[PDB]
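**Student:** Provided herewith is a single structure, encoded as structure tokens, for subsequent inquiry.
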Amino acid sequence: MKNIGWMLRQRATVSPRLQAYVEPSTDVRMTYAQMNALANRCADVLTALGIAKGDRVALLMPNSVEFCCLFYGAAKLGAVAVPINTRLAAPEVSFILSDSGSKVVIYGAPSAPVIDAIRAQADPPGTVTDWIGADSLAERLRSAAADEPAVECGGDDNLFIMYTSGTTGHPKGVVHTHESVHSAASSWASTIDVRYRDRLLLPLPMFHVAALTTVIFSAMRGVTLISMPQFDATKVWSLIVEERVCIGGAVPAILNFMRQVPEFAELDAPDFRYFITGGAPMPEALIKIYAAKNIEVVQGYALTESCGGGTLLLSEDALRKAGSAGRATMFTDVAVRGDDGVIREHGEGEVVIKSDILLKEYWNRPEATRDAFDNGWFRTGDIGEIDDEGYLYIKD
């Protein structure tokens, strides 16, 4: 049985003195050994707040080491973290908290007004027994034990509930387990050219599935995570050069912008190797420009339902296969469901995925869960085409 929490501990056993989290803007540079110790302290605090195996703990906060150590500590307890977008209004949060039945909510100073609001009136989520702010978490951590929790859990046990649906009805909670997450981390770690002691920049919100699995596989491979809590495209390059960043994540929007800045002119970052792109496929031009700086780019297609895992278009095909979402990667297969209910590895129809990175179920959405699956394959809801050479092209 795999356990995301225990993996953090083994990483601290293998590379105790390796840098695990570096956040310049807040002067926080921690080691794996230390991050694990902080994770243990989070576990102790969580158990003290009545959190037990299966219970949900909501996280509404800025990217930080405490965010990470909180879900890691939750992982070691067999608890379930529910990371929330810090940009949505109080009524959407309340809904998520109520839907997930979160017992405890931990929030950062900048979202205190959303909590104080949900706290003040209406029909407040009745399951929440404790609302812990930044200073309070600080205090509790100070008197928390740092020993390893002893809880037999992992494998198929729930670990994360990530909400998504943007249309109407209501948001849907994607439940992920220790295994699906472990599997997603592994897929990225074995697919891309990522190596021990690499320094990877994480500019994306920790509540996004992509950022979560990045943190996880950073720990799996022994990568020093480089953070920028408040993304500032005017300072990115400096951070990248100062902390010797080898790998970075970004949306084609950002990248295109990042090469406008005067800094870009001729920056010297011999350590930076490539950007990992999500969302919309990179255009020829945008790729050629980065290629001129010996910086390559790889792009992928993934959903929250796929734990941020999926297809990947390797750098070498960046131009030859312009707008393609890539091909299968380690441990993840892709196919297309024909309008006749038949699943083919070539042709067109609805993109489907078969991989241990897939969610277990949508949180309390029986009907939704049944339709998403078709004999082991998950239905993405995206139409696409997989050509001869096996390259995927999304349509709508």
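Note that the numbers count up from 1, one per residue, in the order the chain is shown.
The header says X-ray crystallography, 2.3 Å.
Each Cβ is built from the backbone N, Cα and C atoms, and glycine gets one as well.
Got these off Swiss-Prot a minute ago, pasting:
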MUTAGEN   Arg9 to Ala  Alteration of the strength of the membrane binding; when associated with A-9; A-195; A-197 and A-244
MUTAGEN   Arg17 to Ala  Alteration of the strength of the membrane binding; when associated with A-9; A-17; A-197 and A-244
MUTAGEN   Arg195 to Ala  Alteration of the strength of the membrane binding; when associated with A-9; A-17; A-197 and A-244
MUTAGEN   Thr214 to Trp  Shows a marked decrease in the activity with lauric and palmitic acid (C12 and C16 fatty acid) with a simultaneous increase in the activity with caprylic acid (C8 fatty acid)
MUTAGEN   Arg244 to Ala  Alteration of the strength of the membrane binding; when associated with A-17; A-195; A-195 and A-197
MUTAGEN   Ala302 to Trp  Does not show activity with small, medium or long acyl chains
MUTAGEN   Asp382 to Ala  Strong reduction of the fatty acyl-CoA ligase activity. No significant change in the total expression level, however the cytoplasmic expression is reduced
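Map these features onto the structure and tell me what's around them.
**Tutor:** Taking a C-beta cut-off of under 8 Å and a sequence gap of six or more, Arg9 (mutagenesis position) has these contacts in its own chain: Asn36, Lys76, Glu148.
For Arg17 (mutagenesis position), the same-chain residues 6+ apart in sequence whose C-beta sits under 8 angstroms from its C-beta are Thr31, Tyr32, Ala33.
DSSP classifies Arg195 (mutagenesis position) as coil under the three-state reduction. Of all Cβ atoms in the protein chains displayed, 13 besides its own lie within 10 Å of the Cβ of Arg195 (mutagenesis position).
Classification of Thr214 (mutagenesis position) by DSSP places it within a helix. Listed in sequence order, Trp188, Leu200, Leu202, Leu204, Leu225, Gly249, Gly308 are the same-chain residues six or more apart from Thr214 (mutagenesis position) with CB atoms under 8 A from its CB.
For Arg244 (mutagenesis position), the same-chain residues that are 6 or more apart in sequence and have a Cβ closer than 8 Å to its Cβ are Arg199, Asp271.
Its Cβ placed at the centre, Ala302 (mutagenesis position) has 26 other Cβ atoms within 10 Å.
Neighbour count (other Cβ atoms within 10 Å of the Cβ, all protein chains): 15 for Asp382 (mutagenesis position).
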